[PDB]
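Participant: Questions regarding the structure given below will be posed in turn.
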Amino acid sequence: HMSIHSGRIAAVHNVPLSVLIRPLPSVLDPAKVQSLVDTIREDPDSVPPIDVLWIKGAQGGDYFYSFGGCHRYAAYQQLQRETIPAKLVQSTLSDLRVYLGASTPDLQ
Ligand SMILES: Nc1ncnc2c1ncn2[C@@H]1O[C@H](COP(=O)(O)OP(=O)(O)O)[C@@H](O)[C@H]1O
C-alpha cells in the first residue's frame, strides 16, 4: 500500500453551549426537539455530537461556529445543559465564508 489518508483534525469534546456562535436561525420540528429531549434523558450515547467549525483567528483567538445540529442544540437548551457533545472540526475562514459570505468576520 503506497498511500495514507489525510484530512482536517476533528475531535469530540463536551463544549459549553455558551461558547457556540449560532449566526443563523433554526428550522425546528417541535416534536423532534421533544423526541431528542426524551432520548438525551434516557439514552444520551445514542445522540451524536453536533458538528462545530473550530476556527483560529489572525492572532490565534479560538472561535466555535455552529450551523445545523438545530434540534440537538434546542434539546440541550431545553434541558438547561451546560455542555453539549460536539465534534470540533478544524476549519478555516474560507470554510466559514461558505456559510457567512460577505458577513464573514476578520476574526482575531
Ligand atoms: N429521538 C430522536 N429524534 C431524532 N433524532 C435522534 C433521536 N435520537 C437520536 N437521534 C440522532 O440524532 C441526530 C439528530 O439529527 P437531525 O435529525 O438532523 O437533527 P439536528 O441535526 O437538527 O440536531 C441523528 O443522527 C439521529 O440518529
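The first residue you see is number 1, and the count goes up from there.
When the header is checked for method, it gives X-ray crystallography, 2.0 Å.
Every residue gets a Cβ built from N, Cα and C, even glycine.
In case it's useful when we look at the structure, here is the feature table from Swiss-Prot:
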BINDING   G69, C70, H71, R72  ATP binding site
MUTAGEN   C70 to S (Swiss-Prot position 99)  No effect on association with PRDX1, PRDX2, PRDX3 or PRDX4
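Describe the structural context of each listed feature in the structure shown, including burial, neighbouring residues and relevant distances.
Facilitator: In the structure as shown, the Cβ atom of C70 (mutagenesis position) sits within 10 Å of 19 other Cβ atoms.
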Participant: Name the residues of the same chain, 6+ apart in sequence, whose Cβ is under 8 Å from the Cβ of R72 (ATP binding site)?
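Facilitator: Listed in sequence order: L36, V47, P48, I50, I84.
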Participant: DSSP three-state call for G69 (ATP binding site): helix, strand or coil?
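Facilitator: In the DSSP reduction, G69 (ATP binding site) maps to coil.
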